[PDB]
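Take a look at the structure set out below.
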Amino acid sequence: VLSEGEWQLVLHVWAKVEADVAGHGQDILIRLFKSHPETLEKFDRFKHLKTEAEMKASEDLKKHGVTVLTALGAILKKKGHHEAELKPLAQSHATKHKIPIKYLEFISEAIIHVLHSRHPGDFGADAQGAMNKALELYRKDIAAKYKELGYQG
Ligand code: HEM
């Protein structure tokens, strides 16, 4: 359970992310695809993009990044009261997209890395630690849902 102070730090850096949701979404997905190339193989509409510039020029990819961050922002804003928001995401990611928890750890790392690259002054150890706790909590919840649905990825 995050503290109120921890949530405030998370929401404070998240407000900076919201000044350019598209750019942050691009960078996060690009980082994910570059740090962990097998993850690209789960996106059949992007798996042909080969260079960082091609990835940045993809409007489809850019739109998807906004969709991802928008869902995640909505969950973060619930400050731990997120079952109704998170459960549909768990269901699709288990049933349709087939995304193992280890890939959720990869994109969590990509989030941290981007927020730290763009907002160092608002993403010190304190805020990093809070955001890591939030994402950890979502990964724990998603996993219980995955199992309820019979998905052992
Ligand atoms: C913070 C973590 C994540 C969030 C918040 C998130 C959110 C979303 C959302 C909202 C959608 C559109 C609705 C849906 O299909 O459920 C989506 C689609 C998708 N997600 Fe995720 N996702 C996350 C992590 C992952 C990861 C790690 C992968 C793959 C490694 C993945 C693969 C996909 C795929 C393939 C789609 C469908 C893409 C499309 O064809 O438009 N997601 N995701």
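By Swiss-Prot numbering, chain A shows 2-154, in order.
So this one's X-ray crystallography, 1.9 Å, going by the header.
Placement of Cβ uses the backbone N, Cα and C atoms for every residue, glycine included.
Copied over from Swiss-Prot:
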- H65: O2 binding site (BINDING)
- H65: nitrite binding site (BINDING)
- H94: heme b binding site (BINDING)
- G122 to A: In metmyoglobin (VARIANT)
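Positions of the features from Swiss-Prot, shown on the structure.
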{"residue": "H65", "record": "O2 binding site", "Cβ within 10 Å": "17"}
{"residue": "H94", "record": "heme b binding site", "Cβ within 10 Å": "22"}
{"residue": "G122", "record": "variant position", "Cβ within 10 Å": "8"}
Cα-Cα, whole number of Å: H65 (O2 binding site) versus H94 (heme b binding site)?
15
Whole-number Å only: compute the distance from the Cα of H94 (heme b binding site) to the Cα of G122 (variant position).
33
